[PDB]
Amino acid sequence: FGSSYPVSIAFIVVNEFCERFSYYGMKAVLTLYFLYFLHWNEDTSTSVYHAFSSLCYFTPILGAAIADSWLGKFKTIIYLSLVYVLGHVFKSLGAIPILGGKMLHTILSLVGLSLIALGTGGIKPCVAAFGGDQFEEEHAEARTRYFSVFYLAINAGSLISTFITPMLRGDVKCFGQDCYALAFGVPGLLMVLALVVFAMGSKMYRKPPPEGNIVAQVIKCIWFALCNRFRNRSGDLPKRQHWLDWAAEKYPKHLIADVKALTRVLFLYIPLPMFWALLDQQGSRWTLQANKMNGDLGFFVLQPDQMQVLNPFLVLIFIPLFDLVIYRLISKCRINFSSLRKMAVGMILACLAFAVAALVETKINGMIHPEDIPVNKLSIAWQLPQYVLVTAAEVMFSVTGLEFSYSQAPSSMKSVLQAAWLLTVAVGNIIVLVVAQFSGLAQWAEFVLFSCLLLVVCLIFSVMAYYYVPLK
Amino acid sequence: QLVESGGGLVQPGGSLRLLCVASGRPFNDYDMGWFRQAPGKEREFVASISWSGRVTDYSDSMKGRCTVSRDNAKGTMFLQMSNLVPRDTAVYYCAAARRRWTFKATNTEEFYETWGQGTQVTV
Ligand SMILES: CC1(C)S[C@H]([C@@H](C=O)NC(=O)[C@H](N)c2ccc(O)cc2)N[C@H]1C(=O)O
C-alpha cells in the first residue's frame, strides 16, 4: 500500500494459509480413514501414517533441487501444486465406497498420499524462497516482517484446522456410511483455491530465472575438491586455506564462493535435528502430565488433549508481540540480536521450559491427602509457564531460522537453504521416531534429561555460531 | 494362541459377558476379534479389538451396544452385549492374529489366523 511491501506477497501467505489449512484437514482424519474405512491393522495404519509424514518432511530436497537447478521457481510451485491437487483428487476419489472395494480404495489412497507428499515437498521451500525474492536485497528489514507474517499464516491455518476439522467428520453420511469423501474433498478444494490465488498474482511477481544446474555444479565441485587432495605418494599444494580453494582450476570463483557458503551453513545446521527432536517431545509427555492434574478451572472444564490448541494460539500472540514490541525495545539500547543470538536464546528458552515442566511434574508427584480429593493437586494451570516459554523459544528459533536461511544463501541457490532447514526438521522427526520406543524412565527424570540435552545442544550450537563467518 | 470362549443362554432382552482367554504366547502380540455363525448362515463379524485395546471397532449391526475390552495381564478379553433381541442367536467365535504388517481388512475372517471354538449363546 504505502511502500516497502509489494502487493505480491498478498498472494503468498493467503496461499500458504489456504495450503496449511488443507494439509492439517487431511492428516487429522488420515489415521481414522485407515482404521474405520480401509479397516487396517493398528500397526499397518501407524506405519503408513509415519511413512507418509517422513516422506513429506524429506521431499523438500527434491523440491528445491527441481526449483533452483532447472525450471526456476513459480514454475516448480505451479507444477507441484498441480501434482498436489491431483493427489488430493485421487485421495478423495479413493474414499468413495461406490466404485471398487478394498483394492481401488487402497491403490487410490496410496497414490494420492504419494502425490500429496511430492507436492508438499516443493511447495514448502519454494514458496518461502519466492516470497523472500519479492523483496529487494536492500530492504532486509521488511523481509524479516514478511517471514514473521508467513509463520503467522502457517500457525493460523493450523489453529483453524484444529477448530474446524471435527465438524466435517462429525455425523455425516456420504453414501450410507460415514462421509470420508468430504473430509478429503474440502482440503482438496482449499488447495485448489490456494493455487488459484497464488496464480492470480502472476503478473505482479518478480520471477528470477535459475542460474544453471547449480546442484550438479555443486556436487562436481565438492567431488573435485575431495579428489584433488588424494596425493598419497606426492603433494605440494593439495588445497590450502580451505578444502575448496584448489578445486579452482575449474569451477570459477563465483561457484566456489557459493558452495563455500552452502557448506558453512550446513555445518552450522548440523546440530539442529537434535533440537527439533527434543522440542518435538512435548506434545506427548505433556499430555501424560496434564492427565494427572485438575482441569475444572471453575469456569470451563478443560480436557488434557485440548491443551494442545494452546501452543498454536500462543504463537499467534507472540509473533506480533515480539517483532513489533520486544525486538523494538531491544533496539533501544546497543543490544544487537544478529539472528544467531536469537536462535541461541530460543534454545535456552526451550531448555528452561523443559526444566519448568520437570519442576511441575515433581510438584504433581508430591501429592498427599488431607471421593477423596488431593489438597495439593495442581490445576491445569501451572502448565501455562512452560507453554509460554516453549512457545517463545519456538517462535524465536523458527522465524529467525527462516530469515537466516534466506539471507545467508547465495542467489543461485536461495531455495536449497530452505530445503536444508526442512531437512534438519525431517531428520529431527526421524530421531523422534527412533527414540520414541525407548521409554523406560520416570516423567520427571525424562524431562530433566531433555532439558540437559537441550542445554548441551544449545552450547554446541552457540560455540559453532561464534566461529561462523557470515556471507557478504 | 489356544483361545477359548465362555457364555450361555440369556433372557430375550438381557445381556451377556463373553470371555476369551489366551493360554500361550503373550496376549500383547495378538489383535482379537469376535465373529458369529448363525445356524445355516455364514460367519459374520461382530467386533474387533487391537493390541493394547487402543482401537475398537464394531459391526454395522452391533445389536444393541457391544463393547470389547481386553487386559493383556493374564491375557483375557471380554465382550459385553447389552440389548439382545431374539435374533443373533448364533455361535460366537474368538479369533486372534499375531501383530504384523498387512493390507487385509481387520473386519474379515482372512485377517485372523487362529479361530477358537465358539459358545452357543441363545435367546
Ligand atoms: C515444525 C514445522 C516447521 S511447523 C509445521 C507443523 C509441523 O510439524 N507444526 C505446527 O503447525 C505446530 N504449530 C508446531 C508444533 C511444534 C513445533 O515445535 C513447531 C510447530 N510442521 C513443520 C514444518 O513446517 O515442516
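Chain A residue numbers are taken from Swiss-Prot; in order, the displayed residues are 38-407, 599-700.
Header lists the method as electron microscopy, 3.2 Å.
Just so you know, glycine gets a Cβ as well, placed from its N, Cα and C.
Sequence-distant neighbours of A:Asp170 (mutagenesis position) (same chain, 6+ residues apart, CB-CB distance under 8 A): A:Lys110, A:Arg243, A:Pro245, A:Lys642. In Swiss-Prot, a published mutagenesis experiment is listed as A:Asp170 to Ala, annotated Loss of transporter activity, at least for di-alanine. No effect on plasma membrane location.
A:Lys642 (mutagenesis position) carries a helical DSSP state (H, G or I). Neighbours of A:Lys642 (mutagenesis position), defined as other CB atoms within 10 A of its CB across all chains, total 25. Swiss-Prot lists A:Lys642 to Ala among its mutagenesis entries, and the accompanying note reads: Loss of transporter activity, at least for di-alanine. No effect on plasma membrane location.
Chain tracing stops at A:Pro407 and picks up again at A:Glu599, leaving 191 residues unmodelled; the C-alpha atoms of these two are 13 Å apart.
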